[PDB]
Amino acid sequence: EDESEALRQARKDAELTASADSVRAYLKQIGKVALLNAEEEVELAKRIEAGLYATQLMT
Amino acid sequence: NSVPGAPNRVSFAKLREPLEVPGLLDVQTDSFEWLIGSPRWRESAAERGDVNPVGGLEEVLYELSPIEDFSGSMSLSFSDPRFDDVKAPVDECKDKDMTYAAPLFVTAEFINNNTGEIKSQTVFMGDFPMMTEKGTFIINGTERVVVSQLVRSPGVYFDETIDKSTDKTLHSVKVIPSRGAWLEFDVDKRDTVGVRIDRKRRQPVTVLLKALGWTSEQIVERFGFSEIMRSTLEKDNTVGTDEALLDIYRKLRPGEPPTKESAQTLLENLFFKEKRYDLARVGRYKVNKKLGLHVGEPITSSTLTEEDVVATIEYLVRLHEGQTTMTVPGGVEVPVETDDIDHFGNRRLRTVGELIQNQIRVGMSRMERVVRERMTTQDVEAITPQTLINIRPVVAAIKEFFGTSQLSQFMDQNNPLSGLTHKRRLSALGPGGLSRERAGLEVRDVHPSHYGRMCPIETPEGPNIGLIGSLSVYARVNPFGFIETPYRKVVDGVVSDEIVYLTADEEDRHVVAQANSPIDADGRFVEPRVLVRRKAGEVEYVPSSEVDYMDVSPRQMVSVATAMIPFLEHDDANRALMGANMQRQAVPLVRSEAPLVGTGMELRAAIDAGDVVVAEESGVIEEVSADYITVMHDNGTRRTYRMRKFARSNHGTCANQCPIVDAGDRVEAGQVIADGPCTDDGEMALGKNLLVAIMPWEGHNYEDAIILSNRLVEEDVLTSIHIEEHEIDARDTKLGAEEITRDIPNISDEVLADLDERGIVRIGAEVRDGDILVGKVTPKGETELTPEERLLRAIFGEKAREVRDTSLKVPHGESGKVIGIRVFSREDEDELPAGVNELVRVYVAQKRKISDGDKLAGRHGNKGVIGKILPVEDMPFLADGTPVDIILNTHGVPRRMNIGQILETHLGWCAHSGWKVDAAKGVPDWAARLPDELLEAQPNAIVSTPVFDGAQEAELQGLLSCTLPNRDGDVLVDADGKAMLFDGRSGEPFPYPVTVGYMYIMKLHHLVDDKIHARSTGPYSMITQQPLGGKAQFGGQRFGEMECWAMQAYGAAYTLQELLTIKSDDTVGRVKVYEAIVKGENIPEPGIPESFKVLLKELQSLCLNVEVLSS
Amino acid sequence: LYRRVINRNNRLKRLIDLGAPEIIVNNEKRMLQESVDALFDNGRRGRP
């Protein structure tokens, strides 16, 4: 079913495929990062604000 | 007969035909009627499948609707496809180059399931091209004809194969549905099976049946007798429905991790969903017949079902066991056998309806995509069907289909027969078909099912041999796409008049009889053994009581182009093939005399070709003129047929129409009123009746050459009016405007005499190669004015002449008088293309006489060019003194096996001189079966001969015996056909008699005037400096590598280098050679070809360091 | 084909100079490789 080595390495092997079509390979790779919500967006925006502030301070 | 104006054509036919030939255009008209859904077709299906009367457009609209959004609370549907009157009648759309078309209207229902509101908007679908009465479309003025296509009908196809290793038999299947993914079930080299899904070579049936919600108990219950599938299920090695689903996901959608539900829905969306796998309505019924699934149920759910898959498994596995009959649980029993792919029960025919349906389906798919995109981006209740609809893709798709598609081609019309045969022709190349390179040897062969459906003789001799053919004369297209032919059914040796129609597959389960059988009028064949066609196409003897079908008539297996060949049965198949093909390319002469010896098919072929005026309604003729005929019908009103005079055909021939009625005659509905280009008294006439001697004369008729007398040239017996058109357009340009004016720079006056001040040639003025036609002057802009030009103008006072005279001139090698000028312009408020503002087209015609090199041929396969036209003195003449017109060689007819035309020659002489059979002491033995009214024939009497039931040898010999003379007492020909004839060169009589008689010859459209070409220094191509090729361009013959082989073998090196470098390529070499030969100087040393430098640069651009080293 | 090569090369230059995550840079380099592939021999690898 899903556990007991039937589906985990199944997913790993299915993902680890040749993907001859270039668009297919790109869509396979893009299916790796989870989507984001508003709180994550504002938190990452705060992190980027801190990063650019630190870059300005370095300058 | 049965034609009101039919000339009296006596016939040698023995038996009668129970039915007349159907309207040979019925495969184009009826299909378009189905497409539109006209009331004629509406009532046609009322007794031929009224279970679901629906048109092609109605079917597509119903399939498309309803279309909704992701939420399902808002949707749109289509209904009521209503047409409209055509914008303009045919001739004007042929004049100003507009498509013969009418607006299309449909009703759109907007539904909003959230609250519910109705919006019935009558949207303008577009401009749908229509089909004319002749079955030809008009696109941009041109007349185009679409042809039906032969493809493999979607369904199930089992087949057998030998491994050639241990001689084990293997059985494979290919369920090939349109717009879907293939499944290939077979028995592998080893014992197990192969279940290839969409080209993936793994996973025997174990995972598939398991993936259908089953488990091992079901597959072991269904299959306990099939040890092959028992071994396979034992070799499952997988337990678990989800395990099988993920294993399928491996080899159906790799690259994405599988989940519990993804594979289960993926299988349904791949096979059992009618959006990604929909075998057409033909495919579902083909599967049902092949498997006996449903035998009395309406057609619905075009998508493939699971019981279909299980029945396919059972059928295949039982076939591997060698079983004969399979009975599916829940269905009738079906015999188990391999399916042939060329049998006409598996090859359908996509007529015009199906092709236009497919293009409309693509257009509606784009429509559904765009409307699905748009229905969500706009807020509810602010959206209307008009803004949901953007009709652009539909008209784009129809324009894509009608133009720049190889299945809807330019009409081949240089005589009525070519037009008739271009339609009702079956092709096999194109979208969904097989290319000639893709075509094997098996497909080109004649299948036993071709009989009565597709003619086995009519097919082009070129590379396309066998790929494209012509429809039979009695053939019918079922409302289902399969082809079908009529046949009378005999019961217990009693022949019935009831005509029933059978397809290719329905013929196997019956036994059809011979066409010309010894019928006694009581239905009983006098001998028990009769030639019959068995199930597998085998011919054999069989007693009479068990046969159940017979051919409706002879010439049922043959088309309309081959049914016009007299004495067909006496000719080899190859020569009959070529004769049928040359019948298509005869030219329309200026008189078109009817043939003496022919077949009854000529009248019907001429009548229904559509180019002869036929009185639709009976009545007296009010008045007759060359331009028009006014006919007064019985019910007061009148009708004026406007005759078409001197119209250029698509191949530049003549299409005059001469009325053949008087000012006070009565004409019945259906009678021929006026004759077309190649018709006499409403019957086909593609040639002339010429007296023939078959002796080989002094080598001028050597190797198929033909010699003619000057009488044909002087009496205009073989001369054709040929018309060409020359378009030329003045268009806007950054330099300004190009003017159609007489202000033509640096021209004389003797060549300006025949132009009007408007700037074009006077109507009725003679031109020739090089003469100016239209004076169009373009602003030259600027260039390097040579100093020598300045000294030139300083010597004479010539103006700069600031404009370039790129006027239109008659191209090389033609002449003749001008027929008409048509001019269009923007200030004439015309629909000119955006960019051009004048467009003038001039028609020039010349009465092309017959000369050396013109190809003349009979309709029996004999061909040849005119070796010479020698004067009337030097012609062998009979004792009466009439010179022979055409002499052909005798060394071709016995070797090439076309003796039929010798019989035609003798029958023609009998028909010309007239005959009478002495019925004093009873009728002679040979004339006992000869019909009455054929024992007497006046001079120049026309006869007829059906192709397979015609005049026999004994009857023709008896006719030759009594051949009463015309004016003097002189039986020129003896009983054996030969006749004495006097030499016109030396004067003494020839030692031995030779055969003479009247033969029907035709001039082919391969005249030498359009076939002679030569050039000294013309233009050259861009990339490589080689001269171009063709007749439109100045050309230049291709000196290929095969001729390079010959020149190298000769040992001639200087000639080869000359032909390569300076004569073709070396630019400086070309100009230097021309200067040297003009200057009378020695031709210089050839240089280096430019194409080699082009190759060197090209190879360098491919990252290949190529340098040529001096040392 | 030359226009495709030029476009891909210029976009890769922009990506490198601007500074982008390595996935987009790898995708652009793959597109450049496939574009040169199409230029030298169309249809040899993959659909033409």
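Heads up, chain B uses Swiss-Prot numbers, so what you see runs 30-1140.
For all residues, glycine too, the Cβ spot is worked out from N, Cα and C.
A mutagenesis experiment is reported in Swiss-Prot for this position, B:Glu138 to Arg, and the note states: Weakens interaction with TRCF and CarD. Under natural variants, Swiss-Prot gives B:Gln438 to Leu with this note: In strain: vr4; rifampicin-resistant. Annotation of the natural variant B:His451 to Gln in Swiss-Prot: In strain: vr1; rifampicin-resistant; the original residue is retained in the structure shown. What Swiss-Prot says about the natural variant B:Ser456 to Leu is this: In strain: vr11 and RJ37; rifampicin-resistant.
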Provide, as an integer number of angstrom, the distance between the C-alpha atoms of B:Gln438 (variant position) and B:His451 (variant position).
9
Ranking the variant positions B:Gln438, B:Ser456 by other Cβ atoms within 10 Å, which is at the bottom?
B:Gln438
Kindly assign B:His451 (variant position) to one of the three DSSP-derived states: helix, strand or coil.
helix
Roughly how many Å lie between the Cα atoms of B:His451 (variant position) and B:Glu138 (mutagenesis position), rounded to a whole value?
42
Report, in whole Å, the straight Cα-to-Cα distance of B:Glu138 (mutagenesis position) from B:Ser456 (variant position).
40
For B:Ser456 (variant position), just give me the three-state DSSP call.
strand
Neighbouring C-beta atoms (10 Å sphere around the C-beta of B:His451 (variant position)):
20
How many other Cβ atoms sit within 10 Å of the Cβ of B:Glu138 (mutagenesis position)?
17
Reduced DSSP assignment, B:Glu138 (mutagenesis position):
strand
